[PDB]
Amino acid sequence: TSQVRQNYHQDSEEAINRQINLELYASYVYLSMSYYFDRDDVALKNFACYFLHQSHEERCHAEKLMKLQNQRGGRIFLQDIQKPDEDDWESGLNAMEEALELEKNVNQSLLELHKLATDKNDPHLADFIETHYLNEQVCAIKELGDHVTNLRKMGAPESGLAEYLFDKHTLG
Amino acid sequence: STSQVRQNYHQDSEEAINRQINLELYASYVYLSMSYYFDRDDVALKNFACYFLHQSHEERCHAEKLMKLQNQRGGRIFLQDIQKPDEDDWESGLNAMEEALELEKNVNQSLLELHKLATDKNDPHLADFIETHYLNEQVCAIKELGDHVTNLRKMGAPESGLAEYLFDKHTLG
Amino acid sequence: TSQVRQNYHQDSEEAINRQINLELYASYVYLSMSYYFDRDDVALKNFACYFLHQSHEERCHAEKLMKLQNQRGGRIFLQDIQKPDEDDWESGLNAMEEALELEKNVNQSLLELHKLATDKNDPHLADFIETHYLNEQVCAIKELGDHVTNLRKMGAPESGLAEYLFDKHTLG
Amino acid sequence: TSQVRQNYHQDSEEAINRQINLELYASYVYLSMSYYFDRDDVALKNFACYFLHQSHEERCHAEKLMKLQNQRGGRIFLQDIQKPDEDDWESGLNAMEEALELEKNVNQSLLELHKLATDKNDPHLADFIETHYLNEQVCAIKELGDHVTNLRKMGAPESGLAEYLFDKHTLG
Amino acid sequence: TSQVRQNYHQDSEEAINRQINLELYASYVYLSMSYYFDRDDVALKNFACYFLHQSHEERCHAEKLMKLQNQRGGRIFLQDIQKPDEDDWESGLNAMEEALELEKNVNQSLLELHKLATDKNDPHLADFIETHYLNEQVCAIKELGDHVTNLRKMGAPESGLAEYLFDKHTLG
Amino acid sequence: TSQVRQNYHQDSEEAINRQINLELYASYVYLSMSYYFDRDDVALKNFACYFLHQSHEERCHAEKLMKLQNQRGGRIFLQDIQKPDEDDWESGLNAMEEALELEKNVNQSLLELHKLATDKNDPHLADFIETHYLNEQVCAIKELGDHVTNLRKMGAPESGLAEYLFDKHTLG
Ligand SMILES: [Fe+3]
Ligand SMILES: [Fe+3]
Ligand SMILES: [Fe+3]
Ligand SMILES: [Fe+3]
Ligand SMILES: [Fe+3]
Ligand SMILES: [Fe+3]
Ligand SMILES: [Mg+2]
Ligand SMILES: [Mg+2]
Ligand SMILES: [Mg+2]
Ligand SMILES: [Mg+2]
Ligand SMILES: [Mg+2]
Ligand SMILES: [Mg+2]
Ligand SMILES: [Mg+2]
Ligand SMILES: [Mg+2]
Ligand SMILES: [Mg+2]
């Protein structure tokens, strides 16, 4: 047992290792979307920049959980980072819809982690999840919803003009 | 199916670039694992942790630049799973530096094979890209890791915990 | 023989004279495109500025090759600069497609020059072409591909609105 | 007919296309002369810089006529740019004498262009040629005459000392 | 075998040790030339300064090859540095002609070293020689041929006035 | 006989040429030591930096003597620079002991040169050696003795820890 470990359930330690993997997985999905928009036959530079920024933020989300595992005296066990479900993300609107679904899936995992921390009477871990993850998730999900709504109302994805102008005026 | 930009870019080179993107992401993940080993309360060498986190971010840059190259030449990125590292516990500062040295020589071997493929397919843009952005970076990385291994061994690591502590402070700090 | 000449094949010297001509030709094509977009019945000022910049860069490409010829002790022999294939470039989209074909033709010529340098064991000339020309050509072709993709997706050339907005938001 | 065209004779439009060709020809002659002086067996760097500057100014002279053609509603028709009459310009003095001759030939063309504008009652074109071209030519011809006079008095082209000192003290 | 050594042929290691000696020999030749021009019976201070600068640059060329040898895991074996072929360099023109011959001999040795790197499939060593040495050699050879041409055209070495004015106006 | 020469014995001239050689020799020993410490299997960067700075200072000692030879109207005759006695300097302590022996040998040569200047009644040369060389040698020998003492007392060369900490805290 770590000399630092106090009130830190084995189930919590294991759940943090699963969440670390899911944040790295989210980083990889965003990295894939980024370079889709960099293709010469897609060529939406601000979509590319937006998703690359998201990719770097997900890596920070993972690193902060690795720091938490060590702060609580848990042991990090990394797993393979699975490749994203798509190679071709089809359109700006479809990438934003896939990102929205990804962020709600990550949020569901964080809410299960919070329930576990509550069930094991771990108020430090509950507070860490509320403070650093749950509001960030609600803000990310609201921003992706707003982007989806605008792209739909503009006529995406059938209007290439719509995706071009969204790229310039919202993401640029 | 052929990109409007594609010129003198062999399908074998496009595939070799997808394999190299995977290996650079792999190397990033190895260095991330090493970084958080040294952050453990029972290891607690912060400058080793910082050194390997910096290496992790640089390997991510190496991957992103190859993804940019793929699209520049009109090839198509196909990502694969990023395999977890061979170890969870890296044992010591010396053992982590020896594992990083082996990793960097394995990455360099892959880059030399990619350069040979660019040469055999008469792709001088790709040959130049690999020489300019990867091959001297690898030779510099391998020489630094060799220098670090030598100093740790000469100081008495890994048995001398005093050695790794003082190396952490005076070389990596 | 020049007092500076060393390891510089006659074939290489001749191929550098043909490349000087091709860079001046490319400069002239872009000058013609530039002033097409300046016509009162075309009036896309950022297309004009974009192609005039490209024309000035091709002149620089020519001058640097003339400098190389003298550095290696070859002798510059200039040839007529042929006028471009069109007087009327039709549309923003058509000029960009014509520029993309021109840059791929210039790249083919540079790759033949690199092969000749390699075949004559001229590592100085190989390196010169790689360092100053081959990566510039890859960047130029990618940028022109991106521009063609955006114009097509926006509905060019039939949409005069598409060419107007592209002129403003991408080239402006 | 262009919606902008007013008081612009077809002959004047055709004369401006001929003058664009002649300005681009002059630019090419000066570029040739520049890289002659850069040869390892000539090696007068301030002659080289002087002539390259003159090359770049002639390109500006051509672009300004292209702008004028579009301003008046005429249509630009480019022609091949003929290579210069020499590959080897022989000496600093001979280059300066050939430049003087070239500038007097361009001046003669500009004076015929002015007579045409006067004969067609085109005072805008007459003014444009007087304002932008005729005093520049008189200044250029006077400077080239001054340079020829000094190189001759100094002992050029037989004195290699003369050309070296002129390069340093007048052109440097 | 060094723990760093990878794809580095013994022949390449030995060729690098030979090139280190040749760069140190070139440094020594230029040091000799420098102090010939500092003699009270020669007294061309800018020739002295020019050659001493060339001497310090050759020392940098040697040091960078010593670094390369250790970077690749090869072992530096230093050899005697042979004194230059002359004690008395006769004139400014003669020193410049000897320097041009020296820089072409060093270039031939670097081209041989590049061929060896190519034959041993050592692209890192090939790129190192092209990046740091081959273009520097072409620039040095072009500069020395320019200097020889000017001194000859001015009347050197028989004109002590020529060498005096070249020392002031080109090297000062 | 040089027009500047006064009270400058042939024996003094010859001794100055021998001292120039010895200073160049010392520069080469320190260069060799420098790149020994840069080897991947030695890797003491501050030892490397220390010895390279010494190498550059010995070069300055040789150049100032060449200047003196010319100031006095003597004639420089350069000799081969012999390679150092070792390729492998074994340890930081062994390198410092070898440097101490070298500096005492150079000092002995300078003391014999001073005796020559005294025996030939050359007060200018006597003062030159005292002012520029003898106090510098005393300072270099004391510094090297202090470094040898500290390395021995720390437990070098058997303690790799000693040489590491000396590199950081004394040379760094
Ligand atoms: Fe996240
Ligand atoms: Fe990498
Ligand atoms: Fe070009
Ligand atoms: Fe003009
Ligand atoms: Fe050199
Ligand atoms: Fe000394
Ligand atoms: Mg985010
Ligand atoms: Mg797996
Ligand atoms: Mg690295
Ligand atoms: Mg361009
Ligand atoms: Mg013709
Ligand atoms: Mg002018
Ligand atoms: Mg190559
Ligand atoms: Mg010293
Ligand atoms: Mg000898």
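Going by Swiss-Prot, the residues shown for chain D are 6-177, listed in order.
Header says: X-ray crystallography, 2.0 Å.
Including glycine, each Cβ sits where the backbone N, Cα and C put it.
Within 10 Å of the C-beta of D:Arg23 (mutagenesis position) there are 14 other C-beta atoms, taking all protein chains into account. According to its DSSP assignment, D:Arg23 (mutagenesis position) is helical. Under its mutagenesis annotations, Swiss-Prot gives D:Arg23 to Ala the following note: Abrogates interaction with NCOA4. Fails to localize to punctate lysosomal structures.
Swiss-Prot gives this note for the published mutagenesis D:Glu28 to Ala: Reduces iron binding and oxidation rate; when associated with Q-87. The Cβ of D:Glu28 (mutagenesis position) has 24 neighbouring Cβ atoms from other residues within 10 Å, across all protein chains displayed.
The Fe cation 1 binding site annotation in Swiss-Prot covers D:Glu28, D:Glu63, D:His66. Mapped onto three states, the DSSP output places D:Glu28 (mutagenesis position) in helix.
Positions annotated as Fe cation 2 binding site by Swiss-Prot: D:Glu63, D:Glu108, D:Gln142. Classification of D:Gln142 (Fe cation 2 binding site) by DSSP places it within a helix.
DSSP assigns D:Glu108 (mutagenesis position) to a helical segment in the three-state reduction. Recorded in Swiss-Prot as a mutagenesis result, D:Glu108 to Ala carries the remark: No effect on iron binding but the oxidation rate is severely reduced; when associated with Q-87.
Using D:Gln142 (Fe cation 2 binding site) as the reference Cα, a 10 A cut-off selects D:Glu108 from the recorded positions D:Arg23, D:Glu28, D:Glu63, D:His66, D:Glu108.
Sequence-distant neighbours of D:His66 (Fe cation 1 binding site): residues of the same chain at least 6 apart with a C-beta under 8 Å from its C-beta are D:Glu28, D:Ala31, D:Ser32, D:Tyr138, D:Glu141. For D:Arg23 (mutagenesis position) paired with D:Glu63 (Fe cation 1 binding site), the C-alpha to C-alpha distance reads 14 Å. In the three-state DSSP reading, D:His66 (Fe cation 1 binding site) counts as helix. What surrounds the Fe cation 1 site, by Cβ distance within 8 Å of the Cβ centroid and not counting D:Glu28, D:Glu63, D:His66, is the set D:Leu27, D:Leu29, D:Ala31, D:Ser32, D:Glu62, D:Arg64, D:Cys65, D:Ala67, D:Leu70, D:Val111 from the same chain. Of the recorded residues, D:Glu63 (Fe cation 1 binding site) and D:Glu108 (mutagenesis position) place their C-alpha atoms 11 Å from one another.
There are 23 other Cβ atoms within 10 Å of the Cβ belonging to D:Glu108 (mutagenesis position). Around the Cβ of D:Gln142 (Fe cation 2 binding site), a 10 Å sphere holds 19 further Cβ atoms from the protein chains shown.
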